[PDB]
Amino acid sequence: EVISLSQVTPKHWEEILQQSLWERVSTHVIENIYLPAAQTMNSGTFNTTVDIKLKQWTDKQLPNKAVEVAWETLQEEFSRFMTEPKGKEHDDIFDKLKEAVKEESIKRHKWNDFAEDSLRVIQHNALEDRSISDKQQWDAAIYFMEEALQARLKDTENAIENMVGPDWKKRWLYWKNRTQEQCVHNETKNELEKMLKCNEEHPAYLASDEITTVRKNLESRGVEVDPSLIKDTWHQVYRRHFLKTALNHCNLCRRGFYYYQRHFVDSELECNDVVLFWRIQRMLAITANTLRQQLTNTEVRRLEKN
Amino acid sequence: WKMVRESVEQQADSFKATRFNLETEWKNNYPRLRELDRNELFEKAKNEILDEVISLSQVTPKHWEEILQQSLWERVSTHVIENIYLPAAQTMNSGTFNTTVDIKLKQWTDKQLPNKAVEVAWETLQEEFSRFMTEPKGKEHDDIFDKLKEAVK
Amino acid sequence: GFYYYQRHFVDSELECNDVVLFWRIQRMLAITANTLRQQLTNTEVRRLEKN
Amino acid sequence: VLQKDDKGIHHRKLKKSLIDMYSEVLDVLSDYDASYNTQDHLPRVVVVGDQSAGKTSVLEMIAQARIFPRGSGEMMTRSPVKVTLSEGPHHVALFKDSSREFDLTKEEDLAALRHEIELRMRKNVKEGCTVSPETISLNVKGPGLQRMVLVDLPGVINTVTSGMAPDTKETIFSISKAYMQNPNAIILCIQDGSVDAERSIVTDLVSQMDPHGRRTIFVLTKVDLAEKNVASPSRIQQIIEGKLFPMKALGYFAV
Amino acid sequence: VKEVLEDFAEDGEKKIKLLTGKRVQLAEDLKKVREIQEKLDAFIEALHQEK
Ligand SMILES: Nc1nc2c(ncn2[C@@H]2O[C@H](COP(=O)(O)OP(=O)(O)O)[C@@H](O)[C@H]2O)c(=O)[nH]1
Ligand code: ALF
Ligand SMILES: [K+]
Ligand SMILES: [Mg+2]
């Protein structure tokens, strides 16, 4: 079976390693790199800000998480090859030894200690080369970026619905009502939504005067709100506002450029987020290949030897 | 000394012109700018850093626990689904399903889960700390403190 | 077309690079001319007047 | 009151109140302004010339103490060395920021001054070259001294040999022009007297920076070679009279 | 954080490099010009006292 594990095609390793690793770091870039960089209208600063973070992030975290994913990814398939039943036919009599052998073999499975150094150079070069001259590169990058953003949007929206509770559609359909906190959140949300309704470009940071303004606007309706409630409400609603804007930006990025006569119209649609996303997708894809090469050249043999 | 007495005095004209130009740039752009030398800017950045770190230290437990649960779930959801739930699902005996699930969960707890939990806590603390330390997501921020804030972070 | 809009998510037939080059040339020439004018009016013109 | 007396007129207003304070003005301006574009009003006693041995000797003729690096077959003066001169208790000296007082009548302290100067020169000059503009500062007092501030600058080469970095001549000229381009500076050109007047390396520079003869004074080293006829006596007489200078000159003195 | 802030306070070089905001440098230039102006005023007053 472990030899059969050594027969797994690179196609599976590269796809599994790339998909698993990105999902692990998909939110770090969005939350800690992209979104704060999106707070400025200076695209140069936006790209400058992220590149500095990425290189520092790259040196310290990316190759360490990448190897861990590869180390686990190999063990995940190994366990499936090792002890997974052949459908309804399985010799469970051997499972004790199989897992016992695995534990000793994984303890002796010491991943190459210099794999990270190669990845750092690779990742620096993958990030350093930001030239996307190919439409297909653009097309792939934007659709996958949308999925990550749509995931965040639903994650925020699901948190919001709990924060605010069901709407009248479900309150009357399922005979439900709001908690007093949800009632506060709905009105706190409404005031923030009205503020964004006009100030669509409002920065994510709120001034205490806005906090006071919301409170008095809510107190004027009999609703007294602690500032902390507003800030917690603000963060989720802002992302929903921002994320919908980003997806609409993405929609025009693909559609607007897609129309041929619009390519000579220099509108403010610098889809620099697709540049960031694309490089990471390529960067991780190369990372997965380097891991796969190490996986199949050195690490699986060590697993077999152990 | 004759050249001294003849020429040194007029060096005041250029000194005054330089002071005037610097103060003019300040009045036009930096009316709050003072002798903000190596000491004053450092002190202001230090005080802002300490205040923001204290504010972080005062963050409510509710936010902490919510973000920690969300992050750890993001990290472990697919591990659970792919390595425990789905493989266990192959059996029609829910009792052996539950037995295998519990054994795998115990092993994962012993070896991986608390390390991922500590990673989540540490990185979440880093994220909130950076949010306080880094540029606030507004327009009023003065970047002049960013060098010290980031270096200290 | 344009530098950015010709590339992203479009089937452009253009691939224009000369515009960037000569635009940078224009900017470098303008900056050089302004630096030269400043040097002239600060030092060189009054040097010639003194001569 | 003690600061008012010590930092102002401690019974010596001309020599003390504003001679060391002039050096402080120069030091603070050089600290603020690395360039000399703002030092035009501040005169200095500037010694320039070739690698002539008498460059050290003239500076010890004005700073009447054997306090300057002495050597043969080499240009010892790597970097500018500032000396503040004034009257005071006989043969006493100070070295800036060394927290040490020096007795100029004993060989140990003069050697200590020269070695500290050499070490500061060796720290000012980086590998591959012999000169550096970075300054070294002294405060020397004695009855034989005038209220003067002197700077000991590297000799001009105009050519680079012996594996030395080719930038050395341009670095030397920049170091020396930092002062020779000072409208109020006093330039002392040190001329090696072992050669005929036709060989003068620094004449062409002062003839452009001081064509009016308002700063530049030429001094002839090794005057004993005029007695021996090793150097042409006729050209020596003409340089004394000044017939050989393609420029106006402030004066001429024998070393 | 407090220890790091103390270390930066003690570390002159790190403060020098971190504090290059171009306004710190303008303030330093203004202060140094003022100091040289005071030294020059005292020096010139002494010169006039010498006449
Ligand atoms: N014969 C002769 N020897 C001199 C004269 N001036 C200096 N020397 C000697 O040469 C040395 C010159 O000192 P040096 O370090 O070369 O001066 P620097 O090259 O300008 O730094 C002194 O120690 C003297 O012994 C001079 O006019 N005639
Ligand atoms: F020999 Al020199 F300056 F050191 F002329
Ligand atoms: K010499
Ligand atoms: Mg010398």
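Here chain A follows Swiss-Prot for its numbers: 604-909, in order, are the residues you see.
Each Cβ is built from the backbone N, Cα and C atoms, and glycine gets one as well.
Sequence-distant neighbours of A:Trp771 (mutagenesis position): no residue of the same chain at least 6 apart has a C-beta under 8 Å from its C-beta. Experimental mutagenesis at this site is recorded by Swiss-Prot as A:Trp771 to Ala, annotated: Abolished ability to bind and bend membranes.
Taking a C-beta cut-off of under 8 angstroms and a sequence separation of 6 or more, A:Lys772 (mutagenesis position) has no same-chain neighbours. Swiss-Prot documents A:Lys772 to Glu as a published mutagenesis change and attaches the note Abolished ability to bind and bend membranes.
Among the mutagenesis experiments that Swiss-Prot reports, A:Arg774 to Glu is described with the note: Abolished ability to bind and bend membranes. Note: A:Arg774 (mutagenesis position) has non-local neighbours A:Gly768, A:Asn780, A:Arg781, i.e. same-chain residues 6+ apart with C-beta under 8 A of its own C-beta.
In the three-state DSSP scheme, A:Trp775 (mutagenesis position) falls into the helix class. Listed in Swiss-Prot is the mutagenesis experiment A:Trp775 to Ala, annotated as follows: Does not affect ability to bind and bend membranes.
The 10 Å shell around the Cβ of A:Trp775 (mutagenesis position) contains 11 further Cβ atoms across the protein chains shown.
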